[PDB]
Amino acid sequence: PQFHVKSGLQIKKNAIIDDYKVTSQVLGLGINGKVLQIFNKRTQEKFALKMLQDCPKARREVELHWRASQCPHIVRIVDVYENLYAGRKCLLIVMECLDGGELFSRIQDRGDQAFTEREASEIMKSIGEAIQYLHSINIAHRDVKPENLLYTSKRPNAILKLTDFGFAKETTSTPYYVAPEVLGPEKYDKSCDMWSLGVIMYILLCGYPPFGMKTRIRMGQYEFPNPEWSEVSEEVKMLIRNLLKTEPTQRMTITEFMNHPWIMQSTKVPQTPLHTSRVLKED
Ligand SMILES: C[C@@H](Nc1c(Nc2ccncc2)c(=O)c1=O)c1ccccc1
């Protein structure tokens, strides 16, 4: 008998200062709180600390992230503390310190020798299975943006990981013949992750977003303007087109995305160079 099982979420109640040295160095800012760099007193290694005000909404978002941490392409939660900061109660999330910078920053800070079509596909597949894992366990991320994609280290061997579960939500409430519609109700959710994914691929290839701009998005109108898109194949554009469907119910599912040849065969796509890096050094 073999029985694979992992630990549940243990919310530690003791002061974080017992276990960790807390710096005044920032690695992330938002409206909801801050992300600081911390060191483990015992092991002496680098970590990230996300501070949130302790409301039931946050406690669930942590539970979803903790549940998601088993995925190699999702930033892993290590410890969760509930402490008293100021007068208010608050949550303290301990994560693996990702100091490899933002995704587009590292593509731009290459001093580029050009950036290939193949390497962009490798990036996409990794973000793909990050979404695939989430969707497979009924979690929609709902905030997949360039800011929330960070690399582990400064290494050229670094792993890309998806952060920020401040918008993640649970998509759930003989017979192997029944339809998925009859199996309970579900809103849009997962589809918006797929849109974000399509957006990211566009910016990855050329170097600019595809998009009354709020109308041009709702129209689904975007050029593939040259001489950037003159090198990219019809197959790739058709994939972006499938990911950039206006209608959510028409937009490609994650399972279909990962099955697609360009994604599945990350090591078969032509190694044709892109102008991406040059384009980012403008705005
Ligand atoms: C922008 C975002 N930034 C975020 C992160 N940054 C990391 C940095 C280093 N290592 C791991 C993660 C997260 O995690 C995360 O969420 C943020 C959200 C809420 C509050 C403040 C900031």
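Numbers in chain A track Swiss-Prot; the residues on display, in order, are 44-216, 226-263, 274-345.
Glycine is treated like the rest: Cβ placed from N, Cα and C.
The annotation ATP binding site is assigned in Swiss-Prot to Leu70, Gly71, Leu72, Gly73, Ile74, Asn75, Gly76, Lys77, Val78, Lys93 on the grounds of sequence analysis. One mutagenesis experiment catalogued in Swiss-Prot, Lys93 to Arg, is accompanied by this note: Kinase defective mutant, abolishes activity. The staurosporine binding site annotation in Swiss-Prot covers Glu139, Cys140, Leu141. Under the heading active site, proton acceptor, Swiss-Prot lists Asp186. According to Swiss-Prot, the mutagenesis experiment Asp207 to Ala carries the following note: Kinase defective mutant, abolishes activity. According to Swiss-Prot, the mutagenesis experiment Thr334 to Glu carries the annotation: Mimicks phosphorylation state and constitutive protein kinase activity; when associated with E-222. While the structure shown retains the original residue, Swiss-Prot records the mutagenesis experiment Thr334 to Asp or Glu with this note: Mimicks phosphorylation state, leading to elevated basal kinase activity. One mutagenesis experiment named in Swiss-Prot is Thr334 to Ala, and its note says Slight decrease in kinase activity.
Shown on the structure are the features that Swiss-Prot records.
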residue	record	DSSP (3 states)
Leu70	ATP binding site	strand
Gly76	ATP binding site	coil
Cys140	staurosporine binding site	coil
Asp186	active site, proton acceptor	coil
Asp207	mutagenesis position	coil
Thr334	mutagenesis position	coil
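Here the binding-site residues are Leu70, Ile74, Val78, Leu141, and the one ringed by the most other CB atoms within 10 angstroms is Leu141. With 9 residues not built between them, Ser216 and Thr226 place their Cα atoms 21 angstrom from each other. Ranked by how many other Cβ atoms sit within 10 Å of their Cβ, the recorded positions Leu72, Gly76, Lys93, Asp186, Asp207 place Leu72 at the bottom. Comparing the recorded positions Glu139, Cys140, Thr334 by how many other C-beta atoms lie within 10 angstroms of each C-beta, the top residue is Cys140.
When the recorded positions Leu70, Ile74, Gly76, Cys140, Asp186 are ranked by how far their Cα is from the Cα of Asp207 (mutagenesis position), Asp186 comes first.
Here the candidates are the recorded positions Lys93, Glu139, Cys140, and by Cα distance the one nearest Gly76 (ATP binding site) turns out to be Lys93. Checking the recorded positions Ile74, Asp186, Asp207, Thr334 for a CB within less than 6 Å of any atom of ligand 1 leaves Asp207, listed in sequence order. With 10 residues not built between them, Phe263 and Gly274 have C-alpha atoms separated by a whole-number distance of 10 Å. Within 8 Å of the centroid of the Cβ atoms of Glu139, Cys140, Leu141, where the record puts staurosporine, the same chain has further Cβ atoms from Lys89, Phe90, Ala91, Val118, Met138, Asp142, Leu193, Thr195, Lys204. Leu70 (ATP binding site) and the residue listed as 'active site, proton acceptor' are 18 Å apart (CA-CA, integer value).
According to DSSP, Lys93 (mutagenesis position) is assigned to a strand segment.
Comparing the Cα of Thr334 (mutagenesis position) with the Cα of every entry in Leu70, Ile74, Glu139, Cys140, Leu141, these being the binding-site residues, the smallest distance points to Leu141. Cα spacing between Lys93 (mutagenesis position) and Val78 (ATP binding site): 5 Å, rounded to the nearest whole number.
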